[PDB]
Amino acid sequence: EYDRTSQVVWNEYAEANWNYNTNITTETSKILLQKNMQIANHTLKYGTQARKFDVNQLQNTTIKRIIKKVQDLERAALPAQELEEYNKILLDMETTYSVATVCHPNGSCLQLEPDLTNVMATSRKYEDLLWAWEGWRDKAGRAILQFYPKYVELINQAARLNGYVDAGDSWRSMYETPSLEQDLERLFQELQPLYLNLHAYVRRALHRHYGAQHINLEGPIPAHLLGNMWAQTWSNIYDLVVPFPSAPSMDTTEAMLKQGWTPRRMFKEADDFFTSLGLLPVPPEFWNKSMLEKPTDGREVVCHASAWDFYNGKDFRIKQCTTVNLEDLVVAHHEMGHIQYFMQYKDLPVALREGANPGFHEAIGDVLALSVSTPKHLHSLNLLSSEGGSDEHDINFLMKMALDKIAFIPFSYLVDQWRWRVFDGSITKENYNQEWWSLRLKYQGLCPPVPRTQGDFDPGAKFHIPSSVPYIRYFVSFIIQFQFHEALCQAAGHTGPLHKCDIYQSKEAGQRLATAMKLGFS
Amino acid sequence: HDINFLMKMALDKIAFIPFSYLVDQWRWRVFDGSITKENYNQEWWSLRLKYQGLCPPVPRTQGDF
Amino acid sequence: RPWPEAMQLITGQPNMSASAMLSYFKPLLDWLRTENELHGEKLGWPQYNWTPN
Ligand SMILES: *[C@@H]1O[C@H](CO)[C@@H](O[C@@H]2O[C@H](CO)[C@@H](O)[C@H](O)[C@H]2NC(C)=O)[C@H](O)[C@H]1NC(C)=O
Ligand SMILES: *[C@@H]1O[C@H](CO)[C@@H](O)[C@H](O)[C@H]1NC(C)=O
Ligand SMILES: *[C@@H]1O[C@H](CO)[C@@H](O)[C@H](O)[C@H]1NC(C)=O
């Protein structure tokens, strides 16, 4: 009965979510609001029905897992007033963050996703980068701080009625790992040497460019002189940190301009590669039913989101649109992998339709993007790169590829470390910001470019802070996806330079991936 | 007179309560491996600023202890 | 014998109580709160990233 009713109710929920995302208006907001109330009512009713059951005395595995997963009411365990206040707080935080725009009062104004991120990722001026970072952090964090303590209190309350301890155990129980914290700390300690060497080189380059007045050889680099609003994957624009400028170094900025390279054909290329790997293709109506391009108006989507599945077994759409870029390819492949992960366990019950581990979603989404980013695959697709012939091109490509997927590991650890420390009552409100910078000075090597006093909720800049999503699910991915690639490159029959190995028409590798990823959460 | 005597004894004792809670907390965190060796002074000064509310009068770099 | 037995022997409750300090310093605490609000000052240190030089 739970499966039968949940299929239709969640299909309706996801249809309403799509209608909001593509047609942002007042009617869509109201429809999402009262369908959220409806889904909360349904989940409360079915969780209460499940609580009359017992899971331990039951003798089975699949139904035992279903009952255990539905025992918790998540955010529906609150009373009427508390649940309503919590949902209103979440909606208000999301609204005041998505529409939050900081600008010079002269009249010209800029929004976060379209310009500000780009306006620093393409700029190399100290003052402009400082103004952008400071203004965004100030405005967004100050706006969020007015509500964030209430959300923390209410989510702790929800976890405590659910049966967990202060909303840290709740988010850590998704992994079913009692020793998760120690394991992740050990992983970060193991990754410390390479990351430290990379940070040393980056600080060398930044001191070479900006001089010594702002960045000195001894001392952490400022957090805004890296390329991102948050420096999660810093210096993805590496022109200032090029080891040696080489003739055969790839550009990958004009290879998708003179051939047209519309998002539709590029998504078709990604799907063709995925099919060549050896898994089932996406049904064709995805192409003619979804949106993957820029809109015809000024209102298209929320700032940033992920793939959307309607759990109906027919709709597997993708929302992301990022014009035309090289990083567009990596995010598109990420979303292709995520959607195929959503698709592969269609036959499983909708209760287990969540994936083996929140990290595994991004892991399988990004493993193929990692494999296709190699210069050999680019040589086989629209480009002429040195591949593995010249070692200098190989080390340059390794540096470009390790500016990402590394220097993101410390951030993906830090965000959820701070969130766990604040959820479990270890961090008092009065210094909500302070610890966040202390962690920035401990796990990462960043310091505040301007003295950040209390009253500046600097953790409010990240979208994942007010949206209530467990950022650490990315960390596991960025640690585990590489561990995937190795195994897949084993099926290729050759290892050699694993940093340049490629997966292409390796049918056995795809079969091995599918024989396990199909298990889902069962 | 009562206020002056109370203030003197407060300076004596409740300005020492936080340091007593602080130093052994730092040592307990150091022994259990959570402070390692790269940052011995930074954790101590962060704890000072968190509990006792004191700041290093000059920049205290790593290697000073 | 364990600590709680002795702690009850001196005082009467086998618990570490911080209310004795509060009642001891109550006149000073009240006077100092009154003086602080009269002088218009905020508690805490909401400029934590501050160093004299
Ligand atoms: C106990 O678990 C077993 C598997 O270990 C279940 O057997 C299958 O369960 C799925 C749903 O999980 C059904 O679609 C299949 O039809 C079941 N197989 C057969 C041969 O009937 C079993 O259903 C579980 N027990 C209960 C009472 O659901
Ligand atoms: C999108 O919203 C507008 C609001 O005017 C409405 O007219 C239109 O029908 C909506 N689109 C769809 C596909 O329902
Ligand atoms: C949810 O169920 C309760 C049961 O008492 C009912 O009062 C309330 O109106 C329901 N809400 C919706 C939106 O159907």
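Residue numbering for chain A follows Swiss-Prot; the residues present correspond to positions 655-1176, in that order.
For all residues, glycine too, the Cβ spot is worked out from N, Cα and C.
The Cβ neighbour count for A:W1090 (chloride 2 binding site), using a 10 Å radius and every protein chain shown, is 23. The chloride 2 binding site feature in Swiss-Prot is assigned to A:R791, A:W1090, A:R1094.
Annotation comment: Swiss-Prot describes A:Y829, A:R1127 as chloride 3 binding site, evidence class experimental evidence. Its Cβ placed at the centre, A:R1127 (mutagenesis position) has 22 other Cβ atoms within 10 Å.
Annotation comment: Swiss-Prot describes A:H988, A:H992, A:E1016 as Zn(2+) 2 binding site. The Cβ neighbour count for A:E1016 (mutagenesis position), using a 10 Å radius and every protein chain shown, is 23.
Looking at Swiss-Prot, the entry for mutagenesis of A:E989 to D says: Abolished peptidase activity, leading to increased levels of amyloid-beta; when associated with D-391. Annotation note: A:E989 (mutagenesis position) sits in a helical segment as assigned by DSSP.
Sequence-distant contacts of A:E989 (mutagenesis position), defined by Cβ-Cβ distance under 8 angstroms and a gap of at least six in the same chain, are A:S960, A:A961, A:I972, A:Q974, A:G1019. The feature active site, proton acceptor 2 is assigned by Swiss-Prot to A:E989.
According to Swiss-Prot, the mutagenesis experiment A:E1016 to D carries the following note: Strongly decreased dipeptidyl carboxypeptidase activity; when associated with 390-K--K-394.
The mutagenesis experiment A:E1016 to V is recorded by Swiss-Prot, whose note states: Abolished dipeptidyl carboxypeptidase activity; when associated with 390-K--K-394.
For A:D1020 to E or A, Swiss-Prot lists a mutagenesis experiment annotated as follows: Decreased dipeptidyl carboxypeptidase activity; when associated with 390-K--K-394. Within the same chain, residues at least six positions away from A:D1020 (mutagenesis position) with a Cβ under 8 Å of its Cβ are A:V984, A:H987, A:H988, A:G991, A:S1131, A:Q1135.
As a published mutagenesis entry, A:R1127 to Q appears in Swiss-Prot alongside the note: Abolished dependence to chloride, leading to reduced peptidyl dipeptidase activity.
Taking the Cα of A:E1016 (mutagenesis position) as the reference point, the closest of the recorded positions A:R791, A:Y829, A:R1094, A:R1127 is A:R1127. Rounded to a whole value, the Cα-Cα separation of A:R791 (chloride 2 binding site) and A:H992 (Zn(2+) 2 binding site) is 31 Å. Of the recorded residues, A:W1090 (chloride 2 binding site) and A:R1127 (mutagenesis position) place their C-alpha atoms 19 Å from one another. Each residue contributes its Cα atom, and for A:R1127 (mutagenesis position) and A:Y829 (chloride 3 binding site) those atoms are 9 Å apart. Distance between Cα atoms for A:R1094 (chloride 2 binding site) and A:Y829 (chloride 3 binding site): 25 Å, as a whole number.
In three-state terms derived from DSSP, A:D1020 (mutagenesis position) belongs to a helical segment.
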